Structures are given as C-alpha cells and as structure tokens.
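This report concerns only the one structure given below.
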Amino acid sequence: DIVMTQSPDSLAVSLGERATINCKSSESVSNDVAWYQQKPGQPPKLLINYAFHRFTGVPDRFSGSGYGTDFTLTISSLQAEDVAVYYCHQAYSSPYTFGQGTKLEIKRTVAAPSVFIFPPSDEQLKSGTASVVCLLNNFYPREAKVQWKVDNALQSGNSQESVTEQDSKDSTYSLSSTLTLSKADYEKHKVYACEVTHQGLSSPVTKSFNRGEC
Amino acid sequence: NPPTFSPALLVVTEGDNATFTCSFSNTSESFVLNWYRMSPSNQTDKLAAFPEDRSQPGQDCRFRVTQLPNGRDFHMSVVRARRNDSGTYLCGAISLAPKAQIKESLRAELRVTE
Amino acid sequence: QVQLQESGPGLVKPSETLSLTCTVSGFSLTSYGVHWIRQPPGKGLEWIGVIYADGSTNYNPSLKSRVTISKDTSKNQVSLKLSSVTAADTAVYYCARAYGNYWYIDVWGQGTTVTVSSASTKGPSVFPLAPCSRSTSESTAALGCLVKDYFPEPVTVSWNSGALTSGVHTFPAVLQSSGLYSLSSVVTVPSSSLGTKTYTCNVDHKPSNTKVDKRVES
Ligand SMILES: *[C@@H]1O[C@H](CO)[C@@H](O)[C@H](O)[C@H]1NC(C)=O
Ligand SMILES: *[C@@H]1O[C@H](CO)[C@@H](O)[C@H](O)[C@H]1NC(C)=O
Ligand SMILES: *[C@@H]1O[C@H](CO)[C@@H](O)[C@H](O)[C@H]1NC(C)=O
C-alpha cells in the first residue's frame, strides 16, 4: 500500500514561533494530501486540502506546501489554541492511508500549581473504600512530584496520577492524584497531607486535613 | 507571474461543450496545472489536472484539460454541461521547483440556461 | 450545517458482528461519498472504507472480508458492519464526508466509541469532592466530583448542564487495579460564590444508561 510518514513524532515550540510538520509518501502522490488537526475528545478538523489550499474558514497562519512525496504543514505564528495532533492523509490510491500523527505541544513560561485536597465523600465510605484526592491546577512545565503523607507515613503505591492535555487558553497542565484506602485504614489515622514540588514554587507545598474533623 | 483564466463569464444552454482558457508563464517547463470549482461558500473542488493523475476516486470524463501546441495556454472543457455544473471556476499553476509554489489565477463565472 | 452523527453499541462481545450507523444532515448521499475511519486508543487514524456516490464500495485490505459498508438514502443513513471482531477492533469510529471530484475528507462526525470485550458492562458511581476545611482566607475554591468504577468508555461529565464551562478540568479516565475506569472532574470558582451558587455535576454513562446529577457544596 502507501505509507505516509510524519516528522517529527512530537514537537514542542514556544508561542508566536513557527512550527513545521513534514509528511512523506512511499509511492509518489500528486498533491492529493490533506492536513487535519485533532484535539483530544473532538473529531479531526480539516486544515489544508490539495497540499496547498487553506480550507475555508481556517486561520491564515496555517499553510501547506509540497507535491509528489514531500509535504509540509506550517503554522506561522503559533498560539495556544493550536496544541493538537496533526495528521496528513493521502487520497491518491486505496487504501487511503493516514500519517501516524504528530503531537504539537507548545513551550511556555514556568507556572506554579494551585493545590487543593478533598477528603472522601460521606456516601463513599459506606461502600467500604475511601479515595482522598489531591488536585494541582494550572502549572507548567509538566514535571511535578506529588507525595502523600498520612501522619507523616509516606504512601508509596496506592495512588494514581492523571494529567489533562495542555490547556488551549493558557497552555498549562493540571494533575489529579487519587489515593485509595480501605475504610478501616482511612478512619484509623487522623492527618492527611498532599505535598507537591514543582519548579514554580520556592519550596514544597503541603495541604492537609484531619480525619472526620470536616 | 501567475496564470490568467478567461473569459470572465460564458453562458451555454443545458448541454453542448463549454471551454475556458488558462494561460501561464511556462518558465521551468516542469510543472502541473489544476482546475478548480469554488462553491458559493468559498469551498474549493479540484476538477482536473494536467498532466492527468488517477481515474479511481477522481472519475469524471465530464472535465477535460488539454494542452495546446503553442504551449503557453490550456483548454479547460466541460462536456455536455448539466445545470448542476453552472458555478464559479478558477485555474491554478504549481511549479515543482524546490519552493513548489502554487501560483493562483482569478475567478471566472459559468452559466447554463435555455 | 453539514452534519454526521454515529450511533451503535458501546459494548460488543468478541466474535459478534458489530453494526454502526451514521445519520446525515445537510446533504444527500446520492451526491457525496461517505468514509468510515477508525482510531484505536492512543493510536493513529486508520481508514476503514468508503461508499461512493454511485454505490460502489472500497475497503482496506487488512479487513479482508469481515467489513461491509452499505447505505439507505431514504433514511439519509450509512451503515458499517464488521464481522468476527476481536479486541483488536475496539476503537472510536468516525463517519466522514468526501468532498468534490478528486476528493478530500472535509466534515467528520463526532465519532462513537466501541469496545470489544467478553466482560460485562458496569455503570459508575459518582461522589462529590468538596474541601474538608470550609474556605476562610482562601481566595479561590475548587470543587469536583469523582466518577469511579465503570466500564466501558466513554463517560461524559458536564457542570450545571453546560452553563459552567470556563475553568473546568475533567481529567482523562485512568484504569484501576480492578480493571475498571475512574476519572475526576474539577472546577475552580471564586470562594465568594460558594454560599450563593449551587454546583451540580452531570455525569452520564451510555453503555449502562446511567444518568446522575450530584450536588457539590460541602
Ligand atoms: C464535446 O467534447 C467531446 C470531446 O472534446 C467531443 O467528443 C464532442 O464532440 C465535443 N463537441 C461536441 C460538439 O459534442
Ligand atoms: C513548457 O515549455 C516547454 C518549452 O520550454 C514546452 O516544450 C512544453 O510544451 C511546455 N510544457 C510542458 C509539459 O513541457
Ligand atoms: C443534476 O443533478 C445531479 C447532480 O447534481 C445529476 O445526477 C443529474 O444528472 C444532473 N442533471 C440535471 C439535468 O439536473
């Protein structure tokens, strides 16, 4: 068949700069290549058609060039709402294959997280499991260390993290860490502290709450 | 140095053949032409190319593009034009030069009546 | 308003026959070809097939004979049927329109997600997330609700039926040791607005037909 190969696999460029993604075909394809952007959870949306033409209604900073086997998507002045995955697609010979996709993430200034902690809901402790959750809001870069301490007993492996994609307004991440315990283990102790270290803080941040004192 | 698409408007009557002329500064002599039809919402449809590419997904004998022996210009013809065909048409030239620009012509209108 | 909406089972057991429908608005299927495209989780887009304007079909050879694409123009509907499925077939399925002679894909449906599993469907339980210490000196307050122990994907979470969207983060679903999915959805508000406005999160889960509006105020 025909394989489209994109370059690079992922790409981090600062705001206002120019971003280029390349797509190359195994068999020559004569300009029947379209560029689509897709953000998490929504369908792909068409950016460029016929290798050069800017689709109707897509901003002026998106442009396409190339023909035969080499094609380039170029965003001129990259801004925050363009963080996405980009796919080339050939409509030349069946099967009409896609590129593997290039994730375009943007590079940003440092931003410290806003820290919150939530105790397990009262309706959840009857069911016999207690999940205490710690939330980090609007930080950058993505590397941050969240540490659970129960009466200064540091929990090692009963927590999970999950991170949003870079926000299309301010280009920050948010992270949520869920610490799961049995109900007996949860009401066996009294102090819960989420401590988070990130480059945007002068010192580690600890936020806590006492058992049942809600 | 872009190509030019003429005439600005031609009318034919629910049939026959309708042909336009697209002229270009054939510098490099190693390039491609596309012939597009732009919907009322500025959306473009690629009708043909010289040289021809593939007849699979792009199958429509209705639109021929032929090269004239003088080399400067090309005939863009719609054969037996249905009333669906009436609309705004445009020419486009692309040079395979390492920049691979797409020089782009002006709109041209086509009607079908009677 | 050129629109495509997919519908189909959120759960199919392995070796079944999987059937999806794509209802079309804003154009007629006689003049436009419709493609089916597929996206596994975290993987790329894979082209499944196409039914052209006339009616001739064309599929991806990797789907040697398990795939069948048909259409009914009277209902403005295009249907995809894929036989003898395996866990390699769980993915999001999009229908999409091909535009123009010498075509390109312009308008995509919203895609419907299909999971292939022998396992049984299970609806989520939703719990409120409010701070233990009611805010005092805290200028900004954060609320949320934890959607836990559901299968399969996907679960949608809105806040106040879509009236509150700015500053909402719903995290991607994460898989637990139980083999079940769990996510949380948080929202950031000024703490002055805690005593006046009530915040209810609206979670729903399609495969289990689960609908819940949970109060968050604590
Ligand atoms: C119209 O176009 C085709 C090909 O150029 C030709 O067969 C036909 O005779 C043409 N002219 C007329 C008058 O039909
Ligand atoms: C372009 O120019 C060359 C001479 O410069 C001419 O022979 C040719 O017919 C034109 N087009 C092509 C396809 O070469
Ligand atoms: C126009 O309608 C459709 C496509 O627009 C086509 O099937 C039909 O043959 C065309 N002819 C006329 C006379 O409308």
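Numbers in chain B come straight from Swiss-Prot, and the residues shown are 33-146, in order.
Heads up, header says this was done by X-ray crystallography, 3.2 Å.
Each Cβ is built from the backbone N, Cα and C atoms, and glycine gets one as well.
Shown for the domain 'Ig-like V-type' (B:35-145): DSSP residue counts in helix, strand and coil, namely 3 helix, 61 strand, 47 coil. Feature annotation from Swiss-Prot assigns domain 'Ig-like V-type' to B:35-145; the stated evidence is sequence analysis.
According to Swiss-Prot, the mutagenesis experiment B:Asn49 to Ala carries the annotation: Decreased N-glycosylation without affecting binding to binding to nivolumab drug. Residue environment of B:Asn49 (mutagenesis position) contains 11 other Cβ atoms, counted within 10 Å of its Cβ in all protein chains.
The note that Swiss-Prot attaches to the published mutagenesis B:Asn58 to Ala is: Decreased N-glycosylation without affecting binding to binding to nivolumab drug.
A C-beta separation below 8 Å, combined with a sequence spacing of at least six in one chain, links B:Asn74 (mutagenesis position) to none of the other residues. According to Swiss-Prot, the mutagenesis experiment B:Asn74 to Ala carries the annotation: Decreased N-glycosylation without affecting binding to binding to nivolumab drug.
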Taking the Cα atoms as reference points, how far is B:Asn49 (mutagenesis position) from B:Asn58 (mutagenesis position) in Å?
27
Which mutagenesis positions, if any, among B:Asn49, B:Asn58, B:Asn74 have a Cβ under 6 Å from ligand 2, given in order along the chain?
B:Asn58
Mind giving me a neighbour count for B:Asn58 (mutagenesis position)? Other Cβ atoms within 10 Å of its Cβ, every protein chain shown.
15
Of the mutagenesis positions B:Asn49, B:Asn58, B:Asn74, which ones put their CB under 6 Å from ligand 1?
B:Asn49
What subset of the mutagenesis positions B:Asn49, B:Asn58, B:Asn74 has a Cβ positioned less than 8 Å from a Cβ of chain A?
B:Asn74
